[PDB]
Amino acid sequence: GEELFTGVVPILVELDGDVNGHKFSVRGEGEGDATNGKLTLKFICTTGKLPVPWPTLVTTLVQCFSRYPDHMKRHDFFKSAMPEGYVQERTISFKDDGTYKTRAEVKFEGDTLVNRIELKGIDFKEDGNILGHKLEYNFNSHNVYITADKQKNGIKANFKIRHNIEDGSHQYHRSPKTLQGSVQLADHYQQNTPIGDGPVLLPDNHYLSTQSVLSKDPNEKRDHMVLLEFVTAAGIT
């Protein structure tokens, strides 16, 4: 488990998606450094233009790279499930808009940590913030609240993602939007279960403090996202 993450680990992410019938695929590659809670990935839309905003896929696109402090190592379910891995399932409910349902397997394939995801999105509004591409190219910082799911030998998580809504204040100096109008909320409901049959660590309640930086590669012609993430576990003193 945790022993597999003490160095720098290559990462592969593969996603097939269907949102309101728009099919797309994403591939990401990079590396993870759990000792420092950090990973760096570059994602490409391999099917052309991504039909949803990149930020709406960030949570779907490897919490095993979180940095658990020494006193909290006993609560790291994600690494404990390795190398066999875990299934990660979510419902993501966009306020006043559609829903994503995701099923992923996160596991080692050789020396590489691989996240393979199927995503289905339904009931999106054509001129809403998602299909209308009205989201800032960035990502707020969040607390991901984790609890043991004893019944399933796994974990559950709940959290509320705040996606910033775009304007460049077009042409004129517009007042900043009121809080409710400035964000598109995405309620996340998450369940993880081990793939292997051996013992896993079932945690006490805690959270992951996540921080993300989104950027572009100036030499990349494909629709893409470069992502840095830094995540630490907390909530137990």
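Numbers here mean position along the shown chain, with the first residue as 1.
Heads up, the Cβ atoms here are built off N, Cα and C, so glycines get one too.
Quoted from Swiss-Prot, the note on mutagenesis experiment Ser141 to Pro (Swiss-Prot position 147) is: Increases fluorescence at warmer temperatures such as 37 degrees Celsius. According to Swiss-Prot, the mutagenesis experiment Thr210 to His, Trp or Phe (Swiss-Prot position 203) carries the annotation: Results in significantly red-shifted excitation and emission maxima. What Swiss-Prot notes for the published mutagenesis of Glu229 to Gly (Swiss-Prot position 222) is this: Suppresses the 399 nm excitation peak, leaving only the longer wavelength peak at 475 nm.
Here the features listed in Swiss-Prot are painted onto the structure.
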residue: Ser141; record: mutagenesis position; CB count, 10 Å: 11
residue: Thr210; record: mutagenesis position; CB count, 10 Å: 22
residue: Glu229; record: mutagenesis position; CB count, 10 Å: 22
Taking DSSP as the reference, which of helix, strand or coil describes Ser141 (mutagenesis position)?
coil
Would you kindly give the Cα-Cα distance separating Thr210 (mutagenesis position) and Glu229 (mutagenesis position), rounded to the nearest Å?
7
